[PDB]
Amino acid sequence: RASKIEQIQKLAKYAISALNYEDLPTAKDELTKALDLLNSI
Amino acid sequence: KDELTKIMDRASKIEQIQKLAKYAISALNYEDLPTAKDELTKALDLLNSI
Amino acid sequence: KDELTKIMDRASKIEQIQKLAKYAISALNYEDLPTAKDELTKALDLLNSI
Amino acid sequence: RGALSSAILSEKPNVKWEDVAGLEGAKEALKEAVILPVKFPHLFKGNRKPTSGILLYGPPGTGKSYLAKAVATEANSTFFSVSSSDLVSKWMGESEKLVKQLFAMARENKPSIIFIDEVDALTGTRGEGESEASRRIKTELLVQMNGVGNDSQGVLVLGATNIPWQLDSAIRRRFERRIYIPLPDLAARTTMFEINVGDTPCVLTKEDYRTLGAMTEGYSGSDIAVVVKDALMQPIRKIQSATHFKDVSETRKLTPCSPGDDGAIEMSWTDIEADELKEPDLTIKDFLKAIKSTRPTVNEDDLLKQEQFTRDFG
Amino acid sequence: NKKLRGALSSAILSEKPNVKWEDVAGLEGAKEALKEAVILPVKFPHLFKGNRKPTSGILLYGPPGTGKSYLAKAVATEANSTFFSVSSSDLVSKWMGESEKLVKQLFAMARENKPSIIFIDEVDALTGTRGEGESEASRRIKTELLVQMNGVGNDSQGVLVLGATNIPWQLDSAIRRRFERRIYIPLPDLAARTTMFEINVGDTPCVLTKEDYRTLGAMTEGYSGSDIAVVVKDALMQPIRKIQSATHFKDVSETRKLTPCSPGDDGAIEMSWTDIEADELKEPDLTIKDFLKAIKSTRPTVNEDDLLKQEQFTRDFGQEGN
Amino acid sequence: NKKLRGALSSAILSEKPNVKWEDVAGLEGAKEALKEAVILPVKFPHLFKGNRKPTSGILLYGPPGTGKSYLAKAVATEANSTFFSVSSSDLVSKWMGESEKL
Amino acid sequence: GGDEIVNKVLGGXXXXXXXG
Ligand SMILES: Nc1ncnc2c1ncn2[C@@H]1O[C@H](COP(=O)(O)OP(=O)(O)O)[C@@H](O)[C@H]1O
Ligand SMILES: Nc1ncnc2c1ncn2[C@@H]1O[C@H](COP(=O)(O)OP(=O)(O)O)[C@@H](O)[C@H]1O
Ligand SMILES: Nc1ncnc2c1ncn2[C@@H]1O[C@H](COP(=O)(O)OP(=O)(O)O)[C@@H](O)[C@H]1O
Ligand code: BEF
Ligand code: BEF
Ligand SMILES: [Mg+2]
Ligand SMILES: [Mg+2]
Ligand SMILES: [Mg+2]
């Protein structure tokens, strides 16, 4: 539960960090692996 | 000027996507799934709008 | 918000009951039975309104 | 006396004539007024007398003290950079003796040049101000600026003022040359960006500098300098956003990349020693972000008051 | 010449007020700008070489009671450098010329003790746009401030001029040109208010949770940081009023740890709290009712017109401080 | 110290202009109130002991030229006490923070 | 002469330097 919610933040961070290179690919993915998981909650 | 409008316009959208993600994170810190599932979304849709 | 309205609303009534009792006491200090028998009452009725 | 050993500078700040972007008329006027009496001394005798008073004004932060630094660099002369701190004392009479010995030392050290920054600190228009420290100092400066026959060869007074309409009319008439320093145009903006970037590696081109100068509409020199400073500081912030470092090519020159790549070594940034961090390169997006961040420091009331002053005393 | 330095040596504080970066709730952009202003040129000196120079002036402005002096305390704590805290009483003198020689000696000491930080609280008192004020003090102090900030033959390199003011529009245009970083410190948002409540409550034993702190931050709509501090102070003083204006105590669970309760219980001893000696004291714990009463009692201070003036100043010449 | 007392010593009048209570016509209540509030604590100080205190300020208002300054002259005549006649020119000064000290 | 002390006046400010 708590670990799962944290793993979203961990993702959404990487995603942010990724845009800092304009890397849309990584972003659109991590921002997604994250969202799906917030629905898995 | 127009090429500048283009790079700044996309740069602005990217900043907004990152802002929404930061807000989403901040939201989970209260377990507020509602806000989260929304901002993490308004953000994603926008990364596709890019 | 609504649970807050509930706890604050009852807390507010309790404050008013205590105020009326304090006024009643203050009144007897002049032997004013009239005021007293009234405030001590407006108060009691309200503790039943709780 | 010996307390005037701080008014002269011996540092000579390296600001050449090419560093001053734009201001061609002011640059050539200062150039002839500091060079031609030293270059051709036979040209100035009798009727064709050199310029003895130069005044610079305009919006705040346009290049007045920068032009003074350029004159102090490429003048080869004694620079007297003194202000109102070294002219007023606690006693009476010493405030006049300071200006007297200042002009005496400037005449003894010919050829010299006196630069008074913010000359409105000495000209309070003597409405109801301090008498012994305002009016006597103003009359002493008026009778020591009478070197149209005394100091024909030697000293030259300067002036830099942000608010020139609050100035004494006597010293305004004594300053014969009053040059208006305006906001820089597009070519001056582009060469100012080229100077402020300098030897820093970049991918910016002449078209990129031209569209940067077209984006900076109404900006000033200090605003251009702090925009260049923000664009220089942006790769340090990108290194501070440490995620998925990646080595490029000598002796482990690391560089952060996008999250998810080939060889994305996920580590920190403070664990690596110095002189092996290949920093990212200057794009145009960090410059546009610095433009969106930094605001112009000048307003429209100062511009219309400057226009009124130059149309009243051009 | 030495009496000026002896008078100015009282402006270098050595008390070190323990305010860390985790004590400040919010203001991440202002904290990052202050970090890249002071922490970087002393920790990593191999980056600021050549045409790259650090910041040489930061103007903090906003509504009254938002945390400008708190960020100044945090910079003075975590700077590990010389901190100059001057004001209008340390520069204006009775004599003539001393009012500028003090500023010259202050900037000389700041350049002699580099890296040093000059913090001038309420810069609007010294810089009054030199249009109508007192001729001598206004003109001489403003021109000497400009000359000591950049000038020509000074070369202020390594010093930082911090400034905190509530009136940013009444500054001189040349002073606004000197301050190259206009950072707007706004009223705190919801997450900043919840973290400020979590900081200000501290290690006091309470039944409050994260949802309770979230509801408190949602309740405080438009409050400032000092207002959050005083409602925390009122809610913390509320058990003292509970132990004062109540009778019929009761020993709970320890050398008579007695607690005020309702009149009539298992041992409702009717006595006074003044007769009770120390260390047999079990005060009632904090709830959400005490903080709700503190919110209902204490009113916000900042109006809704100064916010419009600060918003106009941001849209004119200002950045954002998040 | 000496400057303020030297400037305020001129406010005390010692000429004692002879205007008696019979030189004012009418104003019976004002005459009685001023008479008690200036005469009784000076003449019989044992009547005001503890709970009873005299009047500590009297305002005499009305139309201009009705005998207000004449009544003040009568009080200054038969007061048998120190009379301070101040005005705007004796309190207001040119310097900053000098009128309050005066 | 001696020192020159700056004072303050009121208008409706200035520096009336009354020395010693
Ligand atoms: N003509 C110019 N060429 C290059 N930089 C300039 C020019 N004008 C202004 N600047 C920039 O703006 C600053 C303003 O000049 P400075 O001498 O510091 O102050 P001021 O113009 O107010 O006397 C310069 O130091 C420089 O950073
Ligand atoms: N943003 C904030 N973060 C943490 N504490 C704050 C904040 N704002 C206010 N406070 C608290 O309230 C007090 C008032 O803030 P303060 O630094 O005095 O503001 P100012 O600069 O307006 O004088 C602080 O000393 C601190 O105890
Ligand atoms: N009731 C009165 N008895 C005697 N004289 C009076 C009376 N009322 C007015 N006067 C005369 O009128 C003049 C006005 O007195 P004054 O009190 O100075 O007026 P005001 O103070 O209103 O200017 C005095 O010179 C006084 O002689
Ligand atoms: F125009 Be600058 F500030 F001298
Ligand atoms: F009251 Be604070 F200095 F904004
Ligand atoms: Mg200048
Ligand atoms: Mg403050
Ligand atoms: Mg009268």
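All residue numbers given for chain D refer to Swiss-Prot; the residues shown span 116-364, 369-433 in order.
If you check the header, you will see the structure was determined by electron microscopy, 4.4 Å.
The backbone N, Cα and C atoms fix where each Cβ goes, and this holds for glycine too.
Annotated ATP binding site per Swiss-Prot: D:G173, D:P174, D:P175, D:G176, D:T177, D:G178, D:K179, D:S180, in sequence order, evidence recorded as sequence analysis. Under a cutoff of 8 A between CB atoms, and with a sequence separation of 6+ in the same chain, the neighbours of D:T177 (ATP binding site) are D:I296, D:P297, D:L298, D:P299, D:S335, D:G336.
Listed in sequence order, the residues of the same chain lying 6 or more apart from D:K179 (mutagenesis position) and placing their CB within less than 8 Å of its CB are D:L171, D:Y172, D:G173, D:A275, D:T276, D:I296. The annotation that Swiss-Prot gives for the mutagenesis experiment D:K179 to A reads: No ATP hydrolysis. Missorting of vacuolar proteins.
D:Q216 (mutagenesis position) carries a helical DSSP state (H, G or I). Here Swiss-Prot notes a mutagenesis experiment, D:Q216 to A, with the remark: Abolishes oligomerization.
Remark: D:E233 (mutagenesis position) has D:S198, D:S199, D:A275, D:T276, D:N277 as non-local neighbours, by Cβ distance under 8 Å and separation of at least 6 in sequence. D:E233 to Q appears in Swiss-Prot as a published mutagenesis result, with the remark: Defective in ATP hydrolysis. Missorting of vacuolar proteins.
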Tell me, if you would, which residue among D:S180, D:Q216 (recorded positions) has the fewest other CB atoms within 10 Å in the structure shown?
-> D:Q216
Given the ATP site D:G173, D:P174, D:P175, D:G176, D:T177, D:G178, D:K179, D:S180, its other Cβ neighbours within 8 Å of the Cβ centroid, in chain order, are D:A275, D:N277, D:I296, D:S335, D:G336
When you measure from the Cβ of D:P175 (ATP binding site), how many other Cβ atoms are you left with inside 10 Å?
-> 21
Binding-site residues D:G173, D:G176, D:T177 with CB under 8 A of any chain A CB, in sequence order, are none
Among the binding-site residues D:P174, D:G176, D:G178, the one whose Cβ has the most other Cβ atoms within 10 Å is D:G178
Between D:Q216 (mutagenesis position) and D:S180 (ATP binding site): CA-CA distance (Å) | 25
Where the C-beta lies under 6 angstroms from ligand 6, the matching recorded positions among D:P174, D:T177, D:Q216, D:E233 | none
Distance [Cα-Cα, Å, rounded] between D:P175 (ATP binding site) and D:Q216 (mutagenesis position) | 31
